[PDB]
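What follows is a set of notes on a single structure, which appears directly below.
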Amino acid sequence: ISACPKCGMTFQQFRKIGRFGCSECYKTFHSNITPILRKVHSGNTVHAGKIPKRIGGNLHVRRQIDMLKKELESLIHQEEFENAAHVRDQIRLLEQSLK
Amino acid sequence: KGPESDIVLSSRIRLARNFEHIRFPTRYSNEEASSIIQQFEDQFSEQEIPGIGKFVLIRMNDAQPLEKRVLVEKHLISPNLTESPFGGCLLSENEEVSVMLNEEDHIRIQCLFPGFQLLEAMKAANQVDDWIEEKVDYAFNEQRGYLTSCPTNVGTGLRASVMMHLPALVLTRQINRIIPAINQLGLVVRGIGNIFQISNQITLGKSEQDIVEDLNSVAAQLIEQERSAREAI
Ligand SMILES: [Zn+2]
């Protein structure tokens, strides 16, 4: 019941046409594509190969960011707030580095 | 020519890519299409990649129809592209490595080499890929990999193929049992007069190094079996 905010495709449209409209369809139909990938790639659903050189930095960073956001959640839970202020500023530092 | 000029007619590597920030060819506008081909003309059309040579952009709109005929029959371009008013082919003067633009995907890097030379072809496709990627934000995603129009190509975006002439294997009737064996090893062989083409069944899950290694091992075993059967008759 979503549609891609970049190319407007709906998931029923995707069922009919059989091709993704743009890069963002992948993010906005993530759940539903996994059965299709499973059928098409002999049960595989995650990429285990090349990463482009320029952007690889960016994605390494974003992975760190997500690990620290989860660690921040756990730190808030424990009422460990000085550590949380550190982790918040580190996330902010990495996000600035991206853009 | 080629290493096994007798057995394997060619080794092909095909890498499908897409621009991240441009809609795929299923949804994109004509402005977006002409802009892709314009960007390629501006930063790659008369540029060299050492070892591989000078690239030149052939736009479909400006091509002679018989010129389109020649590119099609050399497998540098698919027929759908000849009538596209926006497609393109960036060819090396060598002509072994070509880059098709604005077809099913924005970019398709092709390396067609004559002998049994999968890993060289792979190396050149990688060089070309790295070269384009320093000017093109590729449609990439950490869980899925390289993002493609069809779901059958997502991930490595890589199709690897080998063309083989196996007259002796067909004649010794071994071909029948070999074909299911090839298919269970995750390879698809389609027969196309004793010419067969083996290629990778999947594109996501394996790594490219391993896709090419798997195809390469299997082809090499078929080469040895064919030389044996020919020595027999
Ligand atoms: Zn889309």
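The residue numbers of chain B are those assigned by Swiss-Prot, with the residues present covering 18-209, 218-258 sequentially.
Structure determined by X-ray crystallography, 2.9 Å.
In case you wondered, yes, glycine gets a Cβ from its N, Cα and C as well.
Here's what Swiss-Prot has on this protein:
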MUTAGEN   B:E121 to A  Stabilizes quantity of CtsR to an extent comparable to that observed for the mcsB deletion, indicating a loss of protein phosphorylation activity of McsB in vivo
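Gap between B:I209 and B:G218: 8 residues not modelled, C-alpha separation 8 Å. The Cβ of B:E121 (mutagenesis position) lies under 8 Å from the Cβ of B:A33, B:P42, B:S166, B:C167, each of which sits 6+ residues away along the same chain.
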